[PDB]
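Participant: Provided herewith is a single structure, encoded as structure tokens, for subsequent inquiry.
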Amino acid sequence: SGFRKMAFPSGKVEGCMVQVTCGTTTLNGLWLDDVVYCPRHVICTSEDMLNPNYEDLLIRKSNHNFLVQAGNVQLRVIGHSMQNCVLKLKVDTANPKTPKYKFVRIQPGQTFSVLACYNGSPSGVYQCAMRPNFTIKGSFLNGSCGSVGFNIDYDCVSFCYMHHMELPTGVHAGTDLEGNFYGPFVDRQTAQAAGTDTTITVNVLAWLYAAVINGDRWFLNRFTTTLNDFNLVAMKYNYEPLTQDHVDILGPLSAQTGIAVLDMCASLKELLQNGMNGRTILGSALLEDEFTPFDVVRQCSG
Amino acid sequence: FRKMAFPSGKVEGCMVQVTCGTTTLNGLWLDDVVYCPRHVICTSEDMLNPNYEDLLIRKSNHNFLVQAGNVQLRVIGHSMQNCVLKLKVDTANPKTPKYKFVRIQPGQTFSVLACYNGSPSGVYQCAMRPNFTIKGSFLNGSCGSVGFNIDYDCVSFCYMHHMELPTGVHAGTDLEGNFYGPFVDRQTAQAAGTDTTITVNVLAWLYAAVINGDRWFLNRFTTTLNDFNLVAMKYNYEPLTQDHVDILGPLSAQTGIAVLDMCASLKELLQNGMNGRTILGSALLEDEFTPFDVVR
């Protein structure tokens, strides 16, 4: 295959990472203008973390309890509040490296880059896909909370994920930057299982379009299907149903190849019902579901 | 566990655009020097068979347009070092990191910051293959994008991009302008040597697979280093040296599995196959994680 998981350049986010310490708990925070955003569990002790009373724990905190540092330089906290599972610390200095930015809440299937950070210091960058069960397959060690996920469009950074926890199967969960968890998880030190996962159909379809663009088109059959017929079949193979939004985001690739979205669905349906018959697509007997239609365009054209 | 690139910000602050005629690519601006592939001086007809010393003597400073963002930098000097052009400019780059130029060895990894028109586009990890190609993602206009590693705020630049071979793989130079591999900066079809698999890296990745609880491929058998290497050579894997065995020490100690016992499992994989099963999600043995990468 000529495809890579490619992250966005991380510099505009690196300039925003700080560390936040309460007591002995240190994690990362995101400094945009004069506010630092971080997971609210920084205020917890190990006695509190099994079912912390966050409202009562916060009552006992003052601005002077929070150690915010850019490197070893302390930023003075002048205000604090909690929004869902995120703490917002107002600081007395506006970050001069603040990029143009937005906070967005993504859907399952969408991809984003994660800048993994420890002690406020960026350590690595990689691309993740939000699964249908609202987990991501990250590489996150102790101290990585507050690391963020983002996309960049025309030098505007859209922040979509802030890291909070690791589930029993090793996958990761977190919130948007308004502090609302993706998925049913809660920020307590308790066993919480990731639900059963499914395959991201819209992204498999994008991958089949990528194959066609590259001349690998043996699977294009002569059938079509309806969207409802397809969704009912797909669910029997543990594939996600398509939404109208998914049909629309496939528009550009459909136009580029001249293959109708519903014809491509009929092709995928044959692959599901009959297997690959030993053949390969883009040099693989596995269908790939972590490349979105935008990722394909971002790589096939460019 | 997965493929992770270094944060790219220190490198992003160094990328510029270099133009000569109708040819545009990226340059790397460190202090008062911009480094870029020398083929920027070629027309499309020149590229078919360039005499670079001849083409360069026919150029002056003003044929080179360097843009950092939308601000033009004035070229006040130029020289050629192998396949790299060094343009002296009137301004020092304020964002120059602490840096080194290094030539990497086959099997070692680096991050690539792909750029177009002087602007960073994407970041990903590559390994230098034994045949001195890299499997990257580079399109028209990506030349002059760089590969690098970062160690305690020091950026070690190891790769500058020049070309795509007919098979789709990529080739380029160190920052002294010497190619990795038997390639030349001419617009002509060029094949690489037969590729081989980076054995020490496959072993590192199999250790990662065990640590993550994926163990179906392990066995109670064993092997000597020499007997393993005979099989490796038969399947176009690189030899495993004693230094490689040593480098795998931490991984072997962390798990309970001696290096030569992991070698015995790999031997069976090469001889039997994976039989439709997968390891860490892959249907294929992965050789682009180094031991150090795995330990991070």
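In order, the residues displayed for chain A correspond to 3264-3565 in Swiss-Prot numbering, which applies throughout.
Going by what the header records, the deposited coordinates were determined by X-ray crystallography, 1.5 Å.
Backbone N, Cα and C atoms are what each Cβ position is placed from, and that goes for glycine too.
Pulled the feature table from Swiss-Prot, pasting it below:
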type     : residues         : note
ACT_SITE : A:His3304        : active site, for 3CL-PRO activity
VARIANT  : A:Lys3353 to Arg : In strain: Beta/B.1.351
VARIANT  : A:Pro3395 to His : In strain: Omicron/BA.1, Omicron/BA.2, Omicron/BA.2.12.1, Omicron/BA.2.75, Omicron/BA.4, Omicron/BA.5, Omicron/BQ.1.1, Omicron/XBB.1.5, Omicron/EG.5.1
ACT_SITE : A:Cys3408        : active site, nucleophile
VARIANT  : A:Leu3468 to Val : In strain: Zeta/P.2
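Set these features in their place in the structure for me.
Facilitator: In this structure, A:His3304 (active site, for 3CL-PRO activity) is part of a helix by DSSP.
According to DSSP, A:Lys3353 (variant position) is assigned to a strand segment. Within the same chain, the residues at least 6 positions away from A:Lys3353 (variant position) whose Cβ sits under 8 Å from its Cβ are A:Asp3297, A:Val3298, A:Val3340, A:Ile3341, A:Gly3342, A:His3343, listed in sequence order.
DSSP gives A:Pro3395 (variant position) a coil state; it is part of no helix or strand.
Taking all protein chains in view, 25 other C-beta atoms sit within 10 angstroms of the C-beta of A:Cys3408 (active site, nucleophile).
Secondary structure from DSSP puts A:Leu3468 (variant position) in a helix.
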Participant: To the nearest Å, how far is the Cα of A:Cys3408 (active site, nucleophile) from the Cα of A:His3304 (active site, for 3CL-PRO activity)?
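Facilitator: Computed Cα spacing between A:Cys3408 (active site, nucleophile) and A:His3304 (active site, for 3CL-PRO activity) is 9 Å.
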Participant: Within the chain of A:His3304 (active site, for 3CL-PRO activity), which residues six or more apart in sequence place their C-beta under 8 angstroms from its C-beta?
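Facilitator: The list for A:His3304 (active site, for 3CL-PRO activity) reads A:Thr3288, A:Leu3290, A:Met3312, A:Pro3315, A:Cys3348, A:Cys3408, A:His3427, A:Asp3450, given in order along the sequence.
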Participant: Would you mind listing, in sequence order, the residues at least six apart from A:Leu3468 (variant position) in the same chain with a Cβ closer than 8 Å to its Cβ?
Facilitator: A:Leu3513, A:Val3524, A:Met3527, A:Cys3528, A:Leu3531
